[PDB]
Amino acid sequence: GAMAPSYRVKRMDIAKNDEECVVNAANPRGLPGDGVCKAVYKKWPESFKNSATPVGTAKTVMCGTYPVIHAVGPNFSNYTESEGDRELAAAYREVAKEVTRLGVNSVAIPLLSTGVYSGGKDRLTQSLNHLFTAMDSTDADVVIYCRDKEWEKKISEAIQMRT
Ligand SMILES: Cc1n/c(=N\[C@@H]2CCC[C@H]2CO)s[nH]1
Ligand SMILES: [Cl-]
Ligand SMILES: [Cl-]
Ligand SMILES: [Cl-]
């Protein structure tokens, strides 16, 4: 575990992370995809061998010894708000199980279902709160990655608010 488990936020490409493992915002088919998934495929393409997994689940594949946790959030274009909210909470619970199983002291994690799976809605708070609900019982250092300047400020505020 980390000596004083923390949350932090950085605004940069998650493919450049300084953590012991990465969470991919994956599609259910293990395809290269768009956005975070695209960046992860270019950096760790070996981790896409047999990475397909259903919505609301996470599947870890090693690239060398570096673990890539493929977490499949719902596409809010296809899910109702109710069923999508349940599946988005479930994906983060499965990430916390994998992070614990791997014994890592740190993890890089994007906000699931906030980009092309958002169904055109701002889901920063919804996605971040489900992240916290899952990760708060783990002792890994968590580093959240984002690309927008206003999102960086809002995620940083949400972390600082809890102290
Ligand atoms: C390469 C990179 N993308 C990041 N976040 C995405 C921005 C839009 C949806 C987000 C998650 O898919 S963090 N590092
Ligand atoms: Cl960058
Ligand atoms: Cl997304
Ligand atoms: Cl972002």
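All residue numbers here begin at 1 and follow the chain in the order shown.
Header lists the method as X-ray crystallography, 1.3 Å.
Heads up, the Cβ atoms here are built off N, Cα and C, so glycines get one too.
Swiss-Prot lists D13, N27, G35, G115, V116, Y117 with the feature ADP-D-ribose binding site, giving experimental evidence as the kind of evidence. According to Swiss-Prot, the mutagenesis experiment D13 to A (Swiss-Prot position 1343) carries this note: Partial loss of ADP-ribose 1'' phosphate phosphatase activity. Here the residue is the original one, but Swiss-Prot notes a mutagenesis experiment at this spot, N27 to R or Y (Swiss-Prot position 1357): Almost complete loss of mono-ADP-ribosylhydrolase activity. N27 to A (Swiss-Prot position 1357) appears in Swiss-Prot as a published mutagenesis result, with the remark: Partial loss of mono-ADP-ribosylhydrolase activity; complete loss of ADP-ribose 1'' phosphate phosphatase activity. For the published mutagenesis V36 to A (Swiss-Prot position 1366), Swiss-Prot gives the following note: Partial loss of mono-ADP-ribosylhydrolase activity. Swiss-Prot gives this note for the published mutagenesis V36 to E or F (Swiss-Prot position 1366): Almost complete loss of mono-ADP-ribosylhydrolase activity. Under its mutagenesis annotations, Swiss-Prot gives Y117 to A (Swiss-Prot position 1447) the following note: Partial loss of mono-ADP-ribosylhydrolase activity; complete loss of ADP-ribose 1'' phosphate phosphatase activity. For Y117 to V or W (Swiss-Prot position 1447), Swiss-Prot lists a mutagenesis experiment annotated as follows: Almost complete loss of mono-ADP-ribosylhydrolase activity.
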Revision key, fill the gap. Should one count Cβ atoms within 10 Å of each candidate's Cβ, the recorded positions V36, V116 would be headed by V36
Review point. Counting only residues 6+ apart in the same chain, whose Cβ is under 8 Å from the Cβ of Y117 (mutagenesis position)?
Key: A25, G73, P74, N75, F76, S77
Exercise for review: Using a Cβ cut-off of under 6 Å to any atom of ligand 1, determine which of the recorded positions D13, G35, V36, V116, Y117 qualify.
Suggested key: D13, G35, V36
Practice item. Any same-chain residues 6+ apart from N27 (mutagenesis position) with CB under 8 Å of its CB? Would you list them in sequence order, or say none? Key: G33, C37, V72
Review point. What residues, ordered by sequence, lie under 8 A Cβ-to-Cβ from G115 (ADP-D-ribose binding site) and sit at least six positions away in the same chain?
Key: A25, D34, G35, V36
Point to revise | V36 (mutagenesis position): secondary structure state under DSSP, collapsed to three categories | key: helix
Check your understanding: Hey, what's the Cβ neighbour count for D13 (mutagenesis position) at 10 Å?
Key -> 14
Practice item. Calculate the distance in Å between the alpha carbons (Cα) of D13 (mutagenesis position) and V116 (ADP-D-ribose binding site), and round it to a whole number. Key: 17
